Amino acid sequence: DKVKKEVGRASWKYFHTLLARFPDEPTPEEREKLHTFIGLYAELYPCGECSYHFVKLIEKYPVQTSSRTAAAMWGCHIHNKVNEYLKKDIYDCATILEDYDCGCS
Amino acid sequence: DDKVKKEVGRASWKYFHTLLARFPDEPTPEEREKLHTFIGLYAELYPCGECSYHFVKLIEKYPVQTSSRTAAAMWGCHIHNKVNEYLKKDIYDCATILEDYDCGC
Ligand SMILES: Cc1cc2nc3c(=O)[nH]c(=O)nc-3n(C[C@H](O)[C@H](O)[C@H](O)COP(=O)(O)OP(=O)(O)OC[C@H]3O[C@@H](n4cnc5c(N)ncnc54)[C@H](O)[C@@H]3O)c2cc1C
Ligand SMILES: Cc1cc2nc3c(=O)[nH]c(=O)nc-3n(C[C@H](O)[C@H](O)[C@H](O)COP(=O)(O)OP(=O)(O)OC[C@H]3O[C@@H](n4cnc5c(N)ncnc54)[C@H](O)[C@@H]3O)c2cc1C
């Protein structure tokens, strides 16, 4: 439970930062890459029950790849779906883009 | 700024090594291809421009080993050490790479 949670926190941090650095105006190939990436991300997540649940979640909520804004909002919303499932607080997605600076800007 | 980049990197590696350690001991051909495709996208989408370019070149030089989670995890330790080497950081002992990142699942 301890390790599972630590892996989870690290993964979300990476996840949200990745989406926040996606282009504002991606090319068709970049959109496809993000789409393919998310599918594999869900399938390979290092937790059986987590992966099963996430695969089902992205089927209901396909990643929005048209822009950095859409992608980041999508990420916050899907993370909140997991929060709902786990009886955790619902995160305010209002400043999602600013919450995950890459330190690369 | 610099702290952000470090925090994102630490989280990313934690996720990365745990994902590899959770890969099957005996993957199917399709699972091996999924990991191969995933790593390529992981490198291309990393949230830091210079880092992404550097890593893309690294995985081209050191292709991901997908025959088993043992081979994949060892490959992960080796490639992370190449980044350590480039950044003049200490080299991590890979002897217990699987146990180091148990999924706690
Ligand atoms: C893809 C994925 C699927 C998972 N599925 C499950 C599951 O099915 N079952 C299970 O037990 N565990 C699951 N986990 C684990 C779980 O989501 C948690 O990571 C873990 O329980 C630790 O919770 P936490 O309370 O520390 O915060 P986390 O949920 O790990 O949050 C990290 C932090 O990010 C912020 N945050 C919270 N919500 C959001 C949001 N909506 N958008 C942006 N930032 C947010 C907060 O600052 C918070 O402290 C999964 C993790 C991932 C990464
Ligand atoms: C794909 C990727 C590419 C990156 N490229 C660059 C880059 O080009 N330039 C730049 O400035 N930054 C880059 N970074 C960031 C950098 O690698 C570090 O994450 C960061 O500098 C913080 O370093 P750290 O000393 O805290 O430990 P990190 O290197 O983040 O290590 C995390 C921890 O994992 C363990 N660890 C160390 N080595 C290994 C290993 N070989 N195998 C398994 N576990 C290990 C240790 O317990 C350590 O504390 C990248 C990160 C990723 C994830």
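Residues 74-178, in that order, are what chain B shows, numbered as in Swiss-Prot.
Recorded method for this deposit: X-ray crystallography, 1.5 Å.
Keep in mind that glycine also has a Cβ here, set from the backbone N, Cα and C atoms.
Positions annotated as FAD binding site by Swiss-Prot, on the basis of experimental evidence: B:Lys78, B:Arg83, B:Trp86, B:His127, B:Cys150, B:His153, B:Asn157, B:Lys162, B:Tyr174. Taken residue by residue with DSSP, B:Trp86 (FAD binding site) is part of a helix.
Neighbour list (B:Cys121 (mutagenesis position), Cβ cut-off 8 Å, at least 6 residues apart, same chain): B:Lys78, B:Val81, B:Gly82. Quoted from Swiss-Prot, the note attached to the mutagenesis of B:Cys121 to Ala states: Loss of function.
Looking at Swiss-Prot, you'll find the mutagenesis B:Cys124 to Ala noted as follows: Loss of function. Every protein chain shown contributes to the tally, and the Cβ of B:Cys124 (mutagenesis position) ends up with 18 other Cβ atoms within 10 Å.
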C-alpha spacing of B:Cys150 (FAD binding site) relative to B:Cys124 (mutagenesis position), in angstrom: 17
Recorded positions near ligand 2 among B:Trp86, B:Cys124, B:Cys150, B:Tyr174 (Cβ under 6 Å): B:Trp86, B:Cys124, B:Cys150
Interface-adjacent recorded positions, chosen from B:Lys78, B:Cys121, B:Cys150, B:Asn157 when a CB lies under 8 A of chain A: B:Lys78, B:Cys121
Cβ neighbour count (within 10 Å, all chains shown) around B:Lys78 (FAD binding site): 17
List of residues, in chain order, with Cβ under 8 A from that of B:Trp86 (FAD binding site) and at least 6 apart: B:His153
Site diameter for FAD, Å, by largest Cα distance between B:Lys78, B:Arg83, B:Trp86, B:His127, B:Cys150, B:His153, B:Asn157, B:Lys162, B:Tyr174: 24
